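S.K.: Sharing a structure, written as structure tokens. Questions coming.
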Amino acid sequence: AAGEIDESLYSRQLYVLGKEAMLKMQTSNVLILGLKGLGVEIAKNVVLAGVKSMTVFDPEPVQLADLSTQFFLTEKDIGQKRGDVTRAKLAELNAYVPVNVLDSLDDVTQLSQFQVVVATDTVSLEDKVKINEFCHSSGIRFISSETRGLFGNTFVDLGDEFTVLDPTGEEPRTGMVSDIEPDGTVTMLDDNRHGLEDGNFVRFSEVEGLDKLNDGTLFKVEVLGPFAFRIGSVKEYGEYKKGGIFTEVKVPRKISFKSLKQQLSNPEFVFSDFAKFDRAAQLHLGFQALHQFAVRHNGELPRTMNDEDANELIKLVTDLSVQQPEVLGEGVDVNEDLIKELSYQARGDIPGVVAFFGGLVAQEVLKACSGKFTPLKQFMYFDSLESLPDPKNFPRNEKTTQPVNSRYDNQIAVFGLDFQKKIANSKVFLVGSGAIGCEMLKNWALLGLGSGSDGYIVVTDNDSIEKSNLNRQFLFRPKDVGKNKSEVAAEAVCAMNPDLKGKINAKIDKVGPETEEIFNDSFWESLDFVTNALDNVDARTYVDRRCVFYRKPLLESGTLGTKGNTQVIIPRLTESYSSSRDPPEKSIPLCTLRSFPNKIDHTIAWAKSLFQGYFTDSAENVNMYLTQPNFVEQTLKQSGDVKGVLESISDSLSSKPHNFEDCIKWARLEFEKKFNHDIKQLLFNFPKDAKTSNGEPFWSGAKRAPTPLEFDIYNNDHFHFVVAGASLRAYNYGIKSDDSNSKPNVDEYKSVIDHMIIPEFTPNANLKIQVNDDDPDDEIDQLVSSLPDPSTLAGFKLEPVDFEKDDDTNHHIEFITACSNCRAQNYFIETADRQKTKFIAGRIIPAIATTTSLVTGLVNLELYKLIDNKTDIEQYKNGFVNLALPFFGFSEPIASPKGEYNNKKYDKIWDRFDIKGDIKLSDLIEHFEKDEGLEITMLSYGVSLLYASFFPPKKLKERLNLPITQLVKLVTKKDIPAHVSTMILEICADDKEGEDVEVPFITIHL
Amino acid sequence: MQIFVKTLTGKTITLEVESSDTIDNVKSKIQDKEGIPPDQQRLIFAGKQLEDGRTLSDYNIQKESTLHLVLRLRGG
Ligand SMILES: *NS(=O)(=O)OC[C@H]1O[C@@H](n2cnc3c(Nc4cccc(C#C)c4)ncnc32)[C@H](O)[C@@H]1O
Ligand SMILES: [Cl-]
Ligand SMILES: [Cl-]
Ligand SMILES: [Cl-]
Ligand SMILES: [Cl-]
């Protein structure tokens, strides 16, 4: 039972990696050496991802300080072996992956049992070089990684031959062609961009006149501009006539890695941050120097914040640069402060850095197993030194950073005791307890965030745990399915760190406009900062606006597959989230959906809306009609599509099925209408051979001439359209399925369909069909008098379907896939399978744990900068990543725009006029003139104009004496609700010269 | 001079620019190539985000420099 993937657990990951890659991952055995923080983080991500087996080696005994980042250790484990104690926790992450302990590595020859060996911070450099030599010379892929305080690195060596099967994981480019010239110049249809790059390869289909160009041969692309590319002479193939689709093909690439010993002396770097590229050679020397330091001190690292040892580390680096001048370069000095910091921090074990490397290295493990994505080639170094607090507020020296006999001792090694107490005493709100959220809470448990007596965490999420979540929401187990995310997460991180017991408040409330009573002034004002862990833009915008209104910092992040980002929003300093726009989703023109599809996305959207109509909308409508004595009257005066609502009601109540056999009949007749009749009508209006006024053929380019379908129960899609249609119709009308216990029987459906008289198509010569979205496009009394009186249907109720993409038994994706593919057959579009249909109809976001951990690590390195209240914008980093490439880049936040009125500077995002009390209008106007030099010219509450300078005296006399709430009452005819504590008012104003100037908004505190 | 723009998807775009050109200018060239409206473009280089109204020389952008065109993602 391998060669198949558990879609119900791996569905989201499957969309990032693909089935081939995952089948290879399922034959790979992985070995991790070292199970401190870094190792357990790698191992967690790799075990969630699904490899054939995971084996861990760490015979070292657990000490208290290991718990800094090793979230599966507990104080009870102290004295026992790390490997032994961690194993059973890693196993619970993924029942499909055995997790074993390797007792001993004295015999290196054991390594051969493994395809990928990863060596962490616990393995000496000398042992790394031996192990890597053994691995490299024997075909075993090798990765190492280390973290030291705010610094880290990784090294990848996949051997002398490694084949990358797909370098990016992007959808292959595809596009329609309108011409191919004899020299191979391919012109795109209309204004469609090919989107290719020089060196891509493509295949072709449907190119008439160049027959063998369609046989799957690849052609190498030369880009001419955005709308043309060139493929080499094609005169040998024939002469282009018409048609054509190109599809990008990713060719395999063979690449070669060198051994650790060779790369120690001549490294190839990938940069983790281009602003810091000069440091990658320094740290390369510095990490070698740590290891030399350890050899000279009996396996020990430099002492925390110790000067003598730091000067020894600097001497060691200086000696490496003299021995190898090409390394930093001719006459480039050692960066001594950098290397000093490396020494000072060498023992530190920082959660964010461990997360960042754990995700990155885990993902490199999966690349090594599959050939999916481009491997890191070969060394990457990182630092987050900006995370250090200002030494003026939190001095770092041997006393303040010393161990205190606590799990936090190796965070204290970096930041000092007082800073670590301030972390404990922070009050934080986490919005979302899904992938980012589980990772976030794990990091916060490791920080001790909110564990102090002045601190706390609030986390909220309204959603419950679903099976596919278990692939990347690592605090949840199979038995937690159906429970609340936030509540289960909060409990799990208290088992990881009991200092948080009673300090996390898990709520189940949605954060939005409808929950401002719970999440009220007092709630928001108490917080030090807010963090998002969200899956949609609207929630993000909402939280961002709250953080602006209440002046709190916000940490934002997101992922899509291997892609991710971080954003910090700092009061009085930066832009907020809402300040910039992201690309909207592409909309499909309506004509293309209705009449002229050419891609499966079009047929899936059309199918999805047919589903909505047949099984949800038409039922809701029937129920409203039978329960609302005014419904017909309300519909006539207020619907866009009036005739359509009343026909849906008419058709739902005349065709009433009495048994399952009627539901089969109904589905078969719908097949006829949608894939035979309706197509014939479209062909009647525009025949196959029709031409435009210019004599060009009408059916060309994006318009593909359809063929009507002849139902064929042996065709998988036809069969399934009738099975799903019938079972859903039955649901609607509360009829028992002949299939609610069982798979559907072909012969049984067939004998029902075979006995039906299917009515023939008659063209309707009246119907015009709309060609473009530009072009535009009484019988209702009859339709209304045909409706049955509701009292003939007392107690009749239809049961609407609530789309559920993740229940394979409910026929939903089955219907949408089949309905889509039948239309796909009509228009000669390639059919899609269930998984792909579900991805598109279900709007599923590709997701994986690696990226989630890494991005969360980076959020928690910014968090340190909120703890120190940094106001220097250049210290903060917005992050952007794509692990597939791999690529990491960072940018300092954009400053908030500033304005001026009279002599006063203000922040256009963060400043506002705070007015205390339900002030009278006159007092408000006078206050602005007298205190701000501003002549108020318009004053509004939402859409309602409350005052304006052009109001005549009679209108001003009604208003000037009114408190703001009574002014709002007078204009809207609605009282302000009682729970409302604030009112935002927008003003226009003139300044002291009589000139209109932009100014902040007002907030009324009631 | 030529500079390069790499996207988050791995794609490499080559541009012909002079250092006196504005970021608005560069953004409109990216639009000619990719179809991305200037206001949707986030361009980073050397630890800075490139802002409208500044020039290439304001960010120290030499010949052969690689700019990254980046995105915010919505999953989580
Ligand atoms: N990435 S994930 O899917 O693994 O985790 C995301 C996590 O966040 C929860 N979630 C999503 N939105 C919210 C909101 N507010 C909200 C939702 C929709 C629209 C608006 C508005 C305006 C606000 N509050 C709380 N939790 C949210 C998901 O449930 C998921 O677990
Ligand atoms: Cl066990
Ligand atoms: Cl060994
Ligand atoms: Cl959405
Ligand atoms: Cl991706």
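For chain A, we keep the numbers from Swiss-Prot: what you see runs 10-786, 796-1024, in order.
A Cβ is built for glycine as well, from the same backbone N, Cα and C atoms used for every other residue.
Quick paste from Swiss-Prot:
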- A:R21 to A: Impairs ATPase activity; when associated with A-481 (MUTAGEN)
- A:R21, A:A444, A:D470, A:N478, A:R481, A:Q482, A:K494, A:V520, A:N545: ATP binding site (BINDING)
- A:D472, A:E475: Mg(2+) 1 binding site (BINDING)
- A:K494 to E: Impairs ATPase activity (MUTAGEN)
- A:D544 to A: Impairs ATPase activity (MUTAGEN)
- A:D544: Mg(2+) 2 binding site (BINDING)
- A:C600: active site, glycyl thioester intermediate (ACT_SITE)
- A:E1004 to K: Strongly reduces formation of the thioester intermediate with ubiquitin (MUTAGEN)
- A:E1016 to K: Strongly reduces formation of the thioester intermediate with ubiquitin; when associated with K-1014 (MUTAGEN)
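Describe the structural context of each listed feature in the structure shown, including burial, neighbouring residues and relevant distances.
M.R.: A helical conformation is recorded for A:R21 (mutagenesis position) in the three-state DSSP classification.
If you take the C-beta of A:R481 (ATP binding site) and look for same-chain residues 6 or more apart in sequence within under 8 angstroms, you find A:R21, A:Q22, A:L57, A:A444, A:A865, A:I866, A:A867, A:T870.
Close to A:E475 (Mg(2+) 1 binding site) in the fold, though at least 6 residues off in sequence, lie A:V490, A:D824, each with a CB less than 8 Å from its CB.
Packing around A:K494 (mutagenesis position) is summarised by its Cβ count: 27 other Cβ atoms lie within 10 angstroms of its Cβ, all protein chains included. Classification of A:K494 (mutagenesis position) by DSSP places it within a helix.
Residue environment of A:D544 (mutagenesis position) contains 20 other Cβ atoms, counted within 10 Å of its Cβ in all protein chains. Classification of A:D544 (mutagenesis position) by DSSP places it in coil, neither helical nor stranded.
Within 10 Å of the Cβ of A:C600 (active site, glycyl thioester intermediate) there are 18 other Cβ atoms, across all protein chains.
A:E1004 (mutagenesis position) has a Cβ environment of 13 other Cβ atoms inside 10 Å. For the recorded site, A:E1004 (mutagenesis position), the DSSP three-state label reads strand.
For A:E1016 (mutagenesis position), other Cβ atoms within 10 Å of its Cβ number 12. Classification of A:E1016 (mutagenesis position) by DSSP places it in coil, neither helical nor stranded.
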S.K.: Under a criterion of Cβ-Cβ distance under 8 Å and sequence separation of at least 6, what residues of the same chain contact A:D472 (Mg(2+) 1 binding site)?
M.R.: A:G443, A:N493, A:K494
S.K.: Work out how many Å separate A:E1016 (mutagenesis position) and A:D470 (ATP binding site) at their Cα atoms, rounded off.
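M.R.: Cα of A:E1016 (mutagenesis position) to Cα of A:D470 (ATP binding site) measures 38 Å after rounding.
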S.K.: Taking CB atoms only, which of the recorded positions A:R21, A:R481, A:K494 fall under 8 A from chain B?
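M.R.: Cβ contacts with B: none found.
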S.K.: Ligand 1 is in the model; which of the recorded positions A:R21, A:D470, A:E475, A:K494, A:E1004, A:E1016 have a C-beta less than 6 angstroms from one of its atoms?
M.R.: A:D470, A:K494
S.K.: Please report the distance from the Cα of A:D544 (mutagenesis position) to the Cα of A:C600 (active site, glycyl thioester intermediate), rounded to the nearest angstrom.
M.R.: 31
S.K.: Kindly point out which of the recorded positions A:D470, A:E475, A:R481, A:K494, A:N545, A:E1004 have a C-beta less than 6 Å from some atom of ligand 4.
M.R.: A:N545
S.K.: Taking DSSP as the reference, which of helix, strand or coil describes A:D470 (ATP binding site)?
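M.R.: Where A:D470 (ATP binding site) sits, the three-state DSSP reduction gives coil.
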S.K.: Determine the straight-line distance, in Å, between the Cα atoms of A:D786 and A:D796, where 9 intervening residues lack coordinates; round to a whole number.
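M.R.: What separates the two Cα atoms is a distance of 17 Å.
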S.K.: Between A:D470 (ATP binding site) and A:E1004 (mutagenesis position), find the distance joining the two CA atoms and give it rounded to the nearest Å.
M.R.: 32
S.K.: Using a 10 Å cut-off on Cβ-Cβ distances across all protein chains shown, tell me which of the recorded positions (A:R21, A:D470, A:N545) has the largest neighbour count.
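M.R.: Counting every other Cβ within 10 Å of each candidate, the maximum falls on A:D470.
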